[PDB]
Amino acid sequence: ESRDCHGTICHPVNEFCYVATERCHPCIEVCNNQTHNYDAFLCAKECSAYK
Amino acid sequence: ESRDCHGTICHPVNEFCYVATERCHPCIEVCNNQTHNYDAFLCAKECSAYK
Amino acid sequence: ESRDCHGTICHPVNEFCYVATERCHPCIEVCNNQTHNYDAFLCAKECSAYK
Amino acid sequence: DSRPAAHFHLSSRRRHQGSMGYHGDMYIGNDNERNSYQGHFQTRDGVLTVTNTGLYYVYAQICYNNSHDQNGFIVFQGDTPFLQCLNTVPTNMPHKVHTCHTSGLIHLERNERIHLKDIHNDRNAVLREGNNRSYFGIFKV
Amino acid sequence: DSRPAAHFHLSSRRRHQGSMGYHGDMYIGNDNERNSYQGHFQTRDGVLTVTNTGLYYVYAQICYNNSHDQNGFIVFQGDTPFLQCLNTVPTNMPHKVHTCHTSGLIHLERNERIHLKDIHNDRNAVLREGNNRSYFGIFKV
Amino acid sequence: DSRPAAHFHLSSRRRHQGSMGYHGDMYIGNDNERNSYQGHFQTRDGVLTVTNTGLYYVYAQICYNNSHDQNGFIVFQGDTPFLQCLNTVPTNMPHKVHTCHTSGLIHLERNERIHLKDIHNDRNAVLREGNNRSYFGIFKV
């Protein structure tokens, strides 16, 4: 599994390479149910190892 | 008076059908003096029964 | 030194005429290190008298 | 020499009551000094009238400078809302400045009209002579 | 009479799997009633195919109405992302509505294709018949 | 074959000092590989020079990716700010990405020039080869 996001290496479990920002993004922002940024598809596909 | 906002029925006194969001909107957001969203025209025309 | 920003006179030390807003702007917003709006070039060129 | 194309600097607004509950302020545009469209367009009270039927590309931009979370405007084809732009800028921060730009193709028949209206009333926007922040224009394709 | 120009009202979306990991939803556009481009364009499944090689100007706009901080879409030239629009609207406020508009020149050879896809999946956007908030169009220059 | 039309991928920026206190960074654009405008445009140091007088439609887009509340850029007609785009994205959230797009008609006489400059200095924006997030272009109407 490659965490290379435009040269920056994301955290192997807590981060993913977000297409919108082209930066490493915290998995908690898309995997948490209470937050307004919850995205089930992104959490399932980009943050499999999270939690 | 019709509170039908794209099929959703707004609260008869506390809500109005907001043209910008095409959703039911709280009257307090446009009728409160302290808030930065205060709109006297909208409050007068859309939220007559509020307060 | 002219603090005339579209007819509005800015505070001589604590404000500057911001090109983006065309309004008087607080120098602390661009001169403070902790804030996310810190701009060293703007602080140096627009807020020489600040602090 | 005249050509069906024009660029307008939005210089003022007028209160206006619409066909179907659209009571937002009507934006008024001043000609750019190099505009020349005699026999192709006619403009009165912020309404542009097309002389000959054709397919026209229109662009419109309003630069808002107020505290409200939601802002936007409408381009009307006759009395029908055709193009629209909307911005959401949250929080109570006083320094909110943002441009809202949209465009599209509008087939206009002879004597058909377009005009530009805000969604809200008494919303501060940048309006001035030779405006380089809020403008709108049209040209035949 | 037919002309290589068209305005499309974005009326629905479809799940779509792309060439290079672009799995965002594909936007589907309905013809404006005054469209007439027989022999210039062909449209199937949200993909527009160009009949003759030429230089085309394209504009695209999606009006988002969801809670997410980041939203955006892509205009594809073949299977290559060419034009893009992105908005950041922060805070957990429920009333987020904003249009994202972009445009550009795309040189298209004969039988080359363009299509419109969101960056995300299952993001609420304004999609309806005669849409005046999300639309996209094209005309030859 | 050459035509007065071009699409530019914004690939870098340069420090630049303007006529009237406009000291924002100058954006530099690379040709799209299908550009062909010999005898219609000339480009040096981010300044585009028009060969023949005419009415040109220009579009410009910068995709910002920084923490600042306010961002924007200017399209210059000669040394006069003509078109502008501005975005306000509040809060201290680190993940701010947004495109700012504007366009308009610019009547350019022979040897007149246009160029693209940011309002600020050292603001991070998306700049790269074959840029599909920040671009600008022009074509004669």
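To match Swiss-Prot, the residue numbers of chain E are left as they are there, and the shown ones run 275-415.
For this deposited structure, the header notes the method as X-ray crystallography, 2.0 Å.
Just so it is clear, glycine is given a Cβ too, placed from its N, Cα and C backbone atoms.
According to Swiss-Prot, the domain 'THD' annotation covers E:278-415, on the basis of sequence analysis.
According to Swiss-Prot, the experimentally introduced change E:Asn339 to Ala is described as follows: Does not affect binding to grnd. Under DSSP, E:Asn339 (mutagenesis position) is assigned to coil, being neither helix nor strand in the three-state scheme.
Annotation of the published mutagenesis E:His394 to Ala in Swiss-Prot: Abolishes binding to grnd; the original residue is retained in the structure shown. The C-beta environment of E:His394 (mutagenesis position), restricted to residues of the same chain at least 6 apart in sequence and closer than 8 Å, consists of E:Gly298, E:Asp299, E:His342, E:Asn345, E:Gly346.
Under mutagenesis, Swiss-Prot gives E:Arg397 to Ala with this note: Abolishes binding to grnd. Look at E:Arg397 (mutagenesis position): DSSP puts it in coil. Sequence-distant neighbours of E:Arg397 (mutagenesis position) (same chain, 6+ apart, CB under 8 A from its CB) are E:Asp299, E:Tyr338, E:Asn340, E:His342, E:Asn345.
In the three-state DSSP scheme, E:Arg407 (mutagenesis position) falls into the coil class. Counted within 10 Å of its Cβ, the other Cβ atoms near E:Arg407 (mutagenesis position) come to 26, all protein chains included. Looking at Swiss-Prot, you'll find the mutagenesis E:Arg407 to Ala noted as follows: Abolishes binding to grnd; when associated with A-402.
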E:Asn339 (mutagenesis position) versus E:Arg407 (mutagenesis position) - Cα distance in angstrom: 11
Mutagenesis positions, contacting chain A; criterion Cβ under 8 Å; candidates E:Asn339, E:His394, E:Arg407: E:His394
